[PDB]
There are 2 protein chains.
Amino acid sequence: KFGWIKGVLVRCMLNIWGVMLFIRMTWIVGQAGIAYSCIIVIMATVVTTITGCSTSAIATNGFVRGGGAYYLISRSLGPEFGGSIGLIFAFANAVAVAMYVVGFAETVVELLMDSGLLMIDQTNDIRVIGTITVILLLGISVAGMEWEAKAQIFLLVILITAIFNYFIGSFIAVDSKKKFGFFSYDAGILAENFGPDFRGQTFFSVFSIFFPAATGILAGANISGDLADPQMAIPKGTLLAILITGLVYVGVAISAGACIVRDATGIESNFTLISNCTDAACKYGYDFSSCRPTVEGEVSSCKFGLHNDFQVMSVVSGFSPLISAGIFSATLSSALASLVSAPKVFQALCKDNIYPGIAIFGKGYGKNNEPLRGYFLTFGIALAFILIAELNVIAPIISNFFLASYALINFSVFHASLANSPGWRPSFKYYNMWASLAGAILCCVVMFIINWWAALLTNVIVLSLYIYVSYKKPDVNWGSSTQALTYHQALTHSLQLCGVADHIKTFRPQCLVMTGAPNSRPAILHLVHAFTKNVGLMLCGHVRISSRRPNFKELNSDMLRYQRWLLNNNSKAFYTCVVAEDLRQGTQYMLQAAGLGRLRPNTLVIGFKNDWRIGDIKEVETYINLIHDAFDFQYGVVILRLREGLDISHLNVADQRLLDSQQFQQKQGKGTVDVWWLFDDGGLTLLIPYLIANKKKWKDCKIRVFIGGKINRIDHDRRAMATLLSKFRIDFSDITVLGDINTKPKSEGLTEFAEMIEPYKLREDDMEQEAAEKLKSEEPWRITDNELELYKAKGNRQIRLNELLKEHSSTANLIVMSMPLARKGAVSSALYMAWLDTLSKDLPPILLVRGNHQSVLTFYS
Amino acid sequence: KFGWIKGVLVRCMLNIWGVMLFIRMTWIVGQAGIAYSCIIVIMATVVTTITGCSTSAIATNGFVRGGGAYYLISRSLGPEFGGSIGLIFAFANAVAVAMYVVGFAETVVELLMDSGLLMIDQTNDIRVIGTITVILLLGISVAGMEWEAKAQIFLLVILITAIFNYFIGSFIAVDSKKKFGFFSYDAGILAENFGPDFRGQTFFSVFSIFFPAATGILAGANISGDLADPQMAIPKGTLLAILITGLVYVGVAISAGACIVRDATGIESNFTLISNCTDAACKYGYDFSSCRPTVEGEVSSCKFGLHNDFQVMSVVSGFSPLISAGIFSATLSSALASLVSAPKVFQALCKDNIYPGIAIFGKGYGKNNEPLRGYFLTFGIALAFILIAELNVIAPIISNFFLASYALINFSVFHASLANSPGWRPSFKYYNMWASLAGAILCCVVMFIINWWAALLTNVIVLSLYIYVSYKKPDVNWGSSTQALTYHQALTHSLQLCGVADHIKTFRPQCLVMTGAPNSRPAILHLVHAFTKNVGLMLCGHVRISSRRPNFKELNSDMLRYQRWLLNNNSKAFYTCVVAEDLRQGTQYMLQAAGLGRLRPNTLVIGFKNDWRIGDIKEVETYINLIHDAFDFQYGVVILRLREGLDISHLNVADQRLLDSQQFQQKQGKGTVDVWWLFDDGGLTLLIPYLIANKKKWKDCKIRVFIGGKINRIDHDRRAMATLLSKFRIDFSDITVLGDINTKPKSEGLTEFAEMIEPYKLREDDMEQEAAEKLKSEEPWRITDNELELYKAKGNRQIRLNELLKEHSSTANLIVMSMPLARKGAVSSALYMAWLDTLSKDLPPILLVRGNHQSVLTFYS
Ligand SMILES: CCCCCCCC/C=C/CCCCCCCC(=O)O[C@@H](COC(=O)CCCCCCCCCCCCCCC)COP(=O)([O-])OCC[N+](C)(C)C
Ligand SMILES: CCCCCCCC/C=C/CCCCCCCC(=O)O[C@@H](COC(=O)CCCCCCCCCCCCCCC)COP(=O)([O-])OCC[N+](C)(C)C
Ligand SMILES: CCCCCCCC/C=C/CCCCCCCC(=O)O[C@@H](COC(=O)CCCCCCCCCCCCCCC)COP(=O)([O-])OCC[N+](C)(C)C
Ligand SMILES: CCCCCCCC/C=C\CCCCCCCC(=O)O[C@@H](COC(=O)CCCCCCCCCCCCCCC)COP(=O)([O-])OCC[N+](C)(C)C
Ligand SMILES: CCCCCCCC/C=C\CCCCCCCC(=O)O[C@@H](COC(=O)CCCCCCCCCCCCCCC)COP(=O)([O-])OCC[N+](C)(C)C
Ligand SMILES: CCCCCCCC/C=C\CCCCCCCC(=O)O[C@@H](COC(=O)CCCCCCCCCCCCCCC)COP(=O)([O-])OCC[N+](C)(C)C
Ligand SMILES: [Cl-]
Ligand SMILES: [Cl-]
Ligand SMILES: [Cl-]
Ligand SMILES: [Cl-]
Ligand SMILES: [K+]
Ligand SMILES: [K+]
């Protein structure tokens, strides 16, 4: 658990200081000037400072523990950005391994050719030595990670003594080091090297070789689970290492340009002052002409100086072979820090199953779950690029991919500050979103100036990887590590949904379904899944009827189990379990306390209870008063009834019930639905069949809108209903008007209905009313104003509508029927249940429905 | 209301056939070969066929009436794509006007220099004549648009007779048309021109000049409000005009390549067979050497042939000066068709206030609301480009902008097919989304090959115009981005949150705050808004205690009032109003029914009942049994108490009530917040002060921990406290272990605690208890096992903890103390209140808190 120095600053300084510090800093002052190379260093420092502020803005957005480089970006921002940043950054480190070990092998090859050892040609010995040192770094990565955390301060004190040896060796004018270039600090060599030469390169061709010397700044953010306090450790160490390394780069460029000439023959001259005919700032007796190129379209056939030999810092240095062999400390550290950092990002990326096929590079073998397949993939990508045994073609690829990664980071923090992402509050003092936009545009434009077709390929790939993660299914076991953003999104969307204008008032029918346990009664789940499918809100209520000692402990586990079952099938429904001693006071909990904000259930849809006369006659009072508790909260009451019941508890008629309970989700809609618009203030009675008719399962549904009308004028009433049907855009005009209602209600069925309520001539479980009978009357069966004195017409109309249902709606899928409402108290519950059961005697799957008559058709605008 | 021919096909063939048909088709066979130019025409036909299928997918998305070109795109797709397509297409037609009139002016200048009329140099006469003909087309556009609808069939029959004149003039071998090239159809000239020459150009530099001759296909879709049946007229006419014009281009290229030589001196030769030393296919006695260029880096110094003269189709034609000078019919139509079409799209774009400043270019003067400021802007953008009086530099700009517009159309229909947009069902037979994606990628890649920095500028501008309209104040032509998209996103994110893995299980505390009316008790709003902000979920509850006949009618008005009252302040809380007979059952309504899915309240926070000794002891049973009902559902319980009141019933004592009822939103913190960790399995007791301490108000507040224990090891248990505090992310060393609990409970304070319960000494506000003790024994004060026998040490512990709180916590902002829990049934409710009120007598704003010991510290991972 390191501090900020040993955990961030030392790692970032060892990662930044790499190949170009000793190998290629003098060549950059050779090609460009001192002024242009300083402009190059300031440009790279601006890019990496803006990216350091964006990384510090990410690192201070909470989310400390269980960190890394992929983790912070993927948790603060979305998966769509973080997956592409992880892939591009992993590939950038994988290709950078090759660059660092190619620089190491080139240094070893030139030190070998300074002796007599030479096996094959020069460009093949780099492949041999680079292959040998990449199979040796992989073994250190997969077998020796323990000593590496102690070795890094030793590598840093080798490297800083190398830098100090070069810087104090420049001040010592040696006459033996003349003819290799390197006179003392002179004004003539300062003025001569002020201004570009560009002997085969250009600006933005020299810059693309420098820019790998500025990368490696995310080596402090690559350990957030090994830091003490990351929100203080990362912005100090990263933004201080950038300053220190950039200042050392500026000092090396200015010091190399002011003491070494651009070309030099390695032959000493006896003169101390040359003959006065050259004036090329070499007044120490060296004539360095006939070493510059003749034409302006070729490289020089010289061998020393700033342009030619690539190793002049070992000449300038006070002690060459051992202190300025900190190149072996600079390259081999950085390559190693890029060999352990690409499979880390790629294994954290393959544990969230964002991209489909790459998920086999996450199985970490061993005790630490080190990704060995990721190490072998990184070894393959590095060894493919090693065989291009030339630094000046590998380095622009590294610059392209790291510039793409840094532009993605800056654009992602800009876009998250712009969009007001819900979990995005970057408490960092020097973060600005417009600076991040400027840095992203700068990296993208420079990436196109360096090479336009490589940049176009990279941007097309990143755009494809963004659009793929945007439009892909949000189901479970897909990227489930990123979960804390979904909570804040679901909270802020509901917080915006609760606040709208007070004069819009869209209807959007919500519904709670008294279904019991959701694995039981599946037909009502499929039928209230038919309508309110990405249209409204569905809700499954379940009242547990345990009276004494309710098992409050196992309610949460059973709720989570039932919700996981309901999510494992196709359903857009939530689940609410309450616990009471009966059904009515149990559903009183969910009538007036369900939902949050505007996601409250509007209508109540229940099933019909067929077993009301078979046994337990008490609970009928719990069932009708429920409806009388549903009509008082201005809800909508929907009753569903099949030919047989829905309560499934598991042979011939049992299989008939089990097959009728799943008659919707698997079958089709061959056969017409038909509504019966009888009440004018129904409302929802027409919204329901239009919603259930526009579905995949329902195509062959001719909505036969029936309406009881005036008997005198049967001509224009159907036109006045047809314009309302055109207003509701249900798009059918098969309207049939009836006039034979309440005429002669089939007295042989009147004798069936009168013998139905014959044991209930005194009302059901009304012990107060029954004991209040005896204080006025002795014969009990004389109160009939409640029962049949004032409501002959209601019962006659109910049985007449039953006969019309049997006649006109013989073959049908559903029947949307307006539900008869009677005022409570004056009408008993048993009489009302008798009317509802005689209205829907042995029909097809009818649907009694009565709305709140507040306002409809505000839906669909 | 035209048919498909006269309204789509004639318009598209007049817009497509333009400059390059007669001026620059033969030069394209001059630079490239016949094979490469045929490849060029087939590639342009592929791009325009894919874009025509995308336009026909857009045009068949319903939406017949109220047409246009911006309207169809902006209404089928979104405004973000439609605004950028409208802007880029308007700019492309505005710059295309200049290309067509520059071709016209160049033709008139060459016809003038064939005579003796020559005012200034050649490149200035084009500027003069082009300026004169653009100030004349503008007057026709703003004053003579009626005759143009009749003139177009006359223009087309001029143009087709020009094409037929050229094609029948090729078959007539004239010996006078020799020496300007043009032998008959020969096999030697066909074999000589099969293969590129590229005398100063490249492939994709010749394609970029051809591709403006394939554009113009959106001239049929640009009039959809003047069309009879657009879903038949637009694909038929567009996809037939593309085939006709491409076949004519292929025919012109093949015919011109096989009868004219590339270079020719305009001098006749007396010979009929050349001397047998050349063999360069001119065996008709013409030595056409000494016009081929010497080096491979210059143009030929010749004057005729395919490479040089640009007007060789007037030489091949049978009647030159009148029929094949139907270039005046080809250019001046197309320019006019691009002068009436850029202000049209730019005025339809500026009537939707999408982009801010451009809204003044929409005020249409006159009767038809013709956009005159748009006409003047198009005139200015054209006239700035006519001053570059060269066709071969104007034409790649037109190619880049039209390729950008076609790529935007193709990508937009692919993105609308991919995302399943709500109103996107393109009933067209030959639409495929992957063909559109291929066309978009092809147009983008070709746009980058032609000129990479112009393409990069165009893509940056189009991306900026997309991201601007994506994130804006919503002012769309409809309100589907206000109520529909918000509901869909909120419901699908609630369903996404409710379905996750069962083993993640973060805590993320949600709170049921009992405030009553939210304009009352604002201190509890500010306190449980301090924590559970940007972390959890706040759910303010209000019970209505209306017993007799509760109102349910206008309670929706009260809920919509108080929700807007919450949202007008900076609060993120939801509101739930229930109605019961007392507060306990009303809170029990919200304990098991509030929230949906995973957004249910886990904790319950109430305010302490200050006036419980004054009157109405019968409701204290409703307060304590609420707490015992809160602990039954495994809820955490937080109780807030102030020394003064909490609610606001609206002189100077009321002032100190009101000024301390709002003591959190306008004050700050400079000092300490102290906790009293006294229970092992609390967990939330430390989670709450860490959450309230990380706030902008509570920045200067140090957390001080108090803890009981033993006396032998007081430096040992604070280490065990410090490691779990480091596990709880506070890490404060102000943990002072005390050893004064249940030791010596300060006998002078026992008198007030004894006299407080003195009217309750065996009167615990229960009728059943008094009824049991009136017949069990004869004295009242009998069952005192709960009163003093079994719970003496508990009451002495509370009465000692109060004095410890007064000693060590006299001046503090917040006091977070653990709450004593007793077992119900045995311990009286009045005894429970006697324990709770003694703990918080004259204290700062204390906070009693007891967790549910389920799982904490899974928060922050
Ligand atoms: C090659 C090298 C490239 C380098 C330069 C690259 C150019 C890019 C340079 C961009 C820097 C310039 C923009 C800064 C100005 C902001 C003004 C301001 O301060 O007010 C406010 C903004 O409100 C505004 O007024 C925004 C005005 C800027 C819109 C211009 C976007 C540029 C699109 C570029 C299109 C491509 C450009 C090219 C197209 C041809 C401040 O912001 P805020 O709303 O208060 O939010 C802060 C919230 N903080 C509180 C989160 C916590
Ligand atoms: C001036 C303006 C000019 C503008 C010009 C613009 C032109 C610029 C051009 C930009 C091109 C960008 C478009 C490509 C995006 C395609 C996405 C896609 O098709 O995926 C889909 C299927 O496809 C698959 O299943 C493929 C498997 C995954 C591959 C990811 C896509 C290819 C990435 C290659 C990277 C190589 C990686 C190499 C390194 C590893 C997603 O499948 P789904 O889940 O079923 O989605 C259904 C959505 N629904 C549920 C809502 C119905
Ligand atoms: C590897 C991959 C590398 C990736 C590298 C990335 C590639 C680089 C991509 C870079 C794309 C850059 C996108 C910048 C977005 C613009 C800023 C914006 O959104 O509006 C801002 C200001 O807006 C204004 O006030 C001015 C309105 C126009 C500005 C945009 C058009 C400029 C370009 C057209 C020029 C003329 C063209 C016409 C002539 C043809 C919004 O301001 P706000 O105060 O914040 O509003 C708050 C409301 N909100 C919170 C809801 C938001
Ligand atoms: C350079 C210039 C030249 C460029 C030219 C070459 C460029 C290459 C461009 C495009 C290449 C063409 C892609 C062909 C894919 C067809 C397979 C298929 O039919 O899937 C289908 C079958 O659904 C399935 O059964 C699953 C099959 C996997 C989906 C394949 C997606 C490939 C993503 C490739 C990502 C490429 C990213 C490119 C990044 C560079 C799924 O979709 P659908 O059912 O058909 O939906 C129809 C809906 N509709 C009826 C409304 C329309
Ligand atoms: C590698 C993948 C193959 C893809 C095949 C695709 C089919 C390609 C078909 C054919 C391939 C192209 C053949 C001709 C090459 C263009 C020659 C040319 O005109 O010079 C060009 C550059 O000069 C170069 O450097 C060209 C080097 C090759 C780049 C083109 C391949 C990239 C294809 C896309 C890679 C991304 C793939 C995206 C995802 C699919 C132009 O130079 P300029 O300075 O810009 O012009 C100045 C204009 N001015 C004079 C008016 C100022
Ligand atoms: C040279 C490269 C060739 C291609 C160039 C590309 C041409 C560009 C032209 C047209 C293409 C348009 C680009 C985005 C495509 C839309 C699809 C999408 O992302 O859906 C997402 C939308 O996304 C957004 O809302 C913001 C856009 C973010 C884009 C960031 C890309 C970063 C890659 C940088 C690399 C590119 C660098 C370009 C060069 C500088 C999600 O869909 P949604 O849920 O419906 O969102 C609704 C949000 N709302 C409710 C607030 C409205
Ligand atoms: Cl380096
Ligand atoms: Cl990096
Ligand atoms: Cl043209
Ligand atoms: Cl067009
Ligand atoms: K580096
Ligand atoms: K054209």
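Since chain A takes its numbers from Swiss-Prot, the residues it shows come out as 206-855, 925-934, 936-1136.
Recorded method for this deposit: electron microscopy, 2.9 Å.
Using the three backbone atoms N, Cα and C, a Cβ is placed for every residue, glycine included.
The Na(+) binding site annotation in Swiss-Prot covers A:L219, A:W222, A:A535, A:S538, A:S539, and the record cites similarity to another entry as its basis. DSSP assigns A:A535 (Na(+) binding site) to a helical segment in the three-state reduction. Taking the Cβ of A:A535 (Na(+) binding site) as reference, residues of its chain lying under 8 Å away and at least six apart in sequence are, in sequence order, A:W222, A:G223, A:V224, A:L226, A:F227, A:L364, A:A367.
The Cβ of A:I221 (K(+) binding site) has 25 other Cβ atoms within 10 Å, all protein chains considered. Residues or ranges marked as K(+) binding site by Swiss-Prot: A:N220, A:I221, A:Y305, A:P417, A:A418, A:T420.
Within 10 Å of the Cβ of A:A418 (K(+) binding site) there are 25 other Cβ atoms, across all protein chains. DSSP assigns A:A418 (K(+) binding site) to a helical segment in the three-state reduction. Here Swiss-Prot flags A:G223, A:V224, A:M225, A:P417, A:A418, A:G421, A:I422 as chloride 1 binding site.
Neighbours of A:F294 (chloride 2 binding site), defined as other CB atoms within 10 A of its CB across all chains, total 27. The feature chloride 2 binding site is assigned by Swiss-Prot to A:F294, A:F607, A:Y611.
Look at A:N220 (mutagenesis position): DSSP puts it in a helix. With a cut-off of 8 Å between CB atoms and residues at least 6 apart in sequence, the same chain places A:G421, A:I422, A:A424, A:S538, A:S539, A:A542, A:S543 near A:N220 (mutagenesis position), listed in sequence order. One mutagenesis experiment named in Swiss-Prot is A:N220 to A, and its note says Moderately impairs transporter activity.
Under its mutagenesis entries, Swiss-Prot includes A:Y305 to F, H or W with the note: Severely impairs transporter activity. Of all Cβ atoms in the shown protein chains, 31 besides its own fall within 10 Å of the Cβ of A:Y305 (mutagenesis position).
A:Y454 (mutagenesis position) counts 26 other C-beta atoms within 10 Å of its own C-beta, drawing on all protein chains shown. One entry in Swiss-Prot concerns the mutagenesis experiment A:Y454 to A. Its note says: Severely impairs transporter activity.
Mutagenesis annotation in Swiss-Prot: A:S538 to A, described as Severely impairs transporter activity; the structure shown retains the original residue.
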Review point. Around A:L219 (Na(+) binding site), which residues of its chain at least 6 apart sit with Cβ under 8 Å of its Cβ?
Key: A:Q357, A:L360, A:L361, A:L364, A:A424, A:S538, A:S539, A:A542
Review point. What recorded positions in the list A:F294, A:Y454, A:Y611 lie within 10 angstroms of A:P417 (K(+) binding site), counting C-alpha atoms?
Key: none
Practice item. Tell me which recorded positions (A:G223, A:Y305, A:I422, A:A535) have a Cβ under 6 A from ligand 11; sequence order is fine. Key: A:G223
Review point. Can you name the residues of this chain that are 6 or more positions from A:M225 (chloride 1 binding site) yet have a C-beta less than 8 Å from its C-beta?
Key: A:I233, A:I414, A:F415, A:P417, A:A418, A:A600
Exercise for review: May I ask for the distance between A:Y454 (mutagenesis position) and A:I221 (K(+) binding site), taken between their Cα atoms and rounded to an integer number of Å?
Suggested key: 11
Study note, to complete from the structure: Out of the recorded positions A:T420, A:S538, A:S539, the residue with the smallest number of other Cβ atoms within 10 Å is A:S538
**Study point:** Separation of alpha carbons, A:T420 (K(+) binding site) and A:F294 (chloride 2 binding site) (Å)
**Key:** 11
Practice item. For A:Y611 (chloride 2 binding site), name the DSSP secondary structure in the helix/strand/coil scheme. Key: helix
Study note, to complete from the structure: Keeping only the recorded positions of A:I221, A:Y305, A:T420 whose C-alpha lies within 10 A of that of A:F607 (chloride 2 binding site) yields A:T420
Exercise for review: Would you mind reading off the Cα separation of A:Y611 (chloride 2 binding site) from A:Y305 (mutagenesis position), to the nearest angstrom?
Suggested key: 20
Point to revise | Among A:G223, A:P417, A:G421, the most crowded of the binding-site residues [Cβ within 10 Å] | key: A:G223
Check your understanding: Distance between A:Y305 (mutagenesis position) and A:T420 (K(+) binding site) at the Cα atoms, whole Å?
Key -> 12
Practice item. Note down the number of other Cβ atoms within 10 Å of the Cβ of A:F607 (chloride 2 binding site), including every protein chain shown. Key: 28
Exercise for review: State the count of C-beta atoms found within 10 angstroms of the C-beta of A:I422 (chloride 1 binding site), not counting that atom itself.
Suggested key: 24
